[PDB]
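Enquirer: Please find one structure pasted underneath; my questions will follow.
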Amino acid sequence: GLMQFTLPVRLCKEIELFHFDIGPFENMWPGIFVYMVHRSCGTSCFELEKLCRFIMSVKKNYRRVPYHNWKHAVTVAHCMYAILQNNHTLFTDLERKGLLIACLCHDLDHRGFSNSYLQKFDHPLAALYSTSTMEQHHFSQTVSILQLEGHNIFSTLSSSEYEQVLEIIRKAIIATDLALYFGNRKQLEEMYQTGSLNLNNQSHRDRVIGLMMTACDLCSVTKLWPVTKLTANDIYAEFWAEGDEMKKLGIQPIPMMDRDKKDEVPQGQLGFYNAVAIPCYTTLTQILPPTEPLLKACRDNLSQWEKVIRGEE
Ligand SMILES: Cn1cc(-c2ccccc2)nc1CCc1cccc2nccnc12
Ligand SMILES: [Mg+2]
Ligand SMILES: [Zn+2]
């Protein structure tokens, strides 16, 4: 009850900033998450024993893959913490509760393979979930862990509040399917520009939370350059292993997943910044002005990839 989590001074200050990196000490990440819940939600949001048990069962259900691992889960939750703390009064009590949990759980039991590889392999999950295959699985794994004995962190909510928080989590996790991002952002662009965007409209709040989820999920592009650049190594280590597995099924992978085309990474990064990342943070900044530092950091990193192409690094 009177038991706050506290961080060393450097972490206490830098965790408030969008570009914070959670460090290489895996044993500090649970404490960092509980710290973020306590400040963004409250010390009363969750029973500490139940929250601690939930966190450790979530950790156990992330795999030892290069990128889609427990460090990614906590990194994506931190970017959501920074958005929530910079937009104090815009979000409901249930949204605060649901969204950090959603971020921690959003890639549960990821195998390091895309939806497209599961469909080509004919994985059983591709028959159970025909679209957003991995994301339906991540939500299914989240409900499983919530139903373990002593893992119900939402136990104090009414039956209808419980259904509402699980619906926030489900939509927030499905929104992390990048295939769905393009259309969501275009609709938000039109709504903002014609002045029809209304944050009391539930279907509009859903779209804005979906964009927050894309923004948090892609947040490696908003870090200091050395973090951005070293995270890109882990991203491609997964993609290139998927490309190898495409070659084993007798399918030429796309260049993004073919280790033989490593030389083209710098130009592939430019495409990605221009087609996905910069548009994401641009629309997010229009809707939520205090998220502008994410956009500024993304533009700084585009400029670094442009230097790499010019042979200036
Ligand atoms: C599009 N695209 C193409 C290529 C490419 C590379 C090599 C040869 C040919 C094409 N790389 C990307 C972006 C990779 C990428 C994908 C998803 C999330 C990412 N989040 C951060 C940084 N990158 C991310
Ligand atoms: Mg994912
Ligand atoms: Zn993710």
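We number chain A the way Swiss-Prot does; in order, the residues shown are 724-1036.
If you check the header, you will see the structure was determined by X-ray crystallography, 1.9 Å.
Heads up, the Cβ atoms here are built off N, Cα and C, so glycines get one too.
According to Swiss-Prot:
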- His791: active site, proton donor (ACT_SITE)
- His791, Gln992: 3',5'-cyclic GMP binding site (BINDING)
- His795, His829, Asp830, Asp940: divalent metal cation 1 binding site (BINDING)
- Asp830: divalent metal cation 2 binding site (BINDING)
- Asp830 to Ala: Loss of activity and of zinc binding (MUTAGEN)
- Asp830 to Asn: Reduces activity 1000-fold (MUTAGEN)
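Tell me what's around each of these sites.
Expert: Around the Cβ of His791 (active site, proton donor), the number of neighbouring Cβ atoms within 10 Å comes to 22.
In the three-state DSSP reading, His791 (active site, proton donor) counts as coil.
A C-beta separation below 8 Å, combined with a sequence spacing of at least six in one chain, links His795 (divalent metal cation 1 binding site) to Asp830.
DSSP classifies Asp830 (mutagenesis position) as coil under the three-state reduction. Note on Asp830 (mutagenesis position): other Cβ atoms within 10 Å of its Cβ, all shown chains, come to 25.
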Enquirer: I need the CA-to-CA distance for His791 (active site, proton donor) versus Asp940 (divalent metal cation 1 binding site), whole Å please.
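Expert: Here the two Cα atoms lie 11 Å apart.
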Enquirer: Tell me which recorded positions (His795, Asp830, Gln992) have a Cβ under 6 A from ligand 2; sequence order is fine.
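Expert: Only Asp830 qualify.
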Enquirer: Whole-number Å only: compute the distance from the Cα of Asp940 (divalent metal cation 1 binding site) to the Cα of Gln992 (3',5'-cyclic GMP binding site).
Expert: 16
Enquirer: What is the interatomic distance between the Cα atoms of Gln992 (3',5'-cyclic GMP binding site) and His829 (divalent metal cation 1 binding site), given in whole Å?
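Expert: A Cα-Cα distance of 24 Å.
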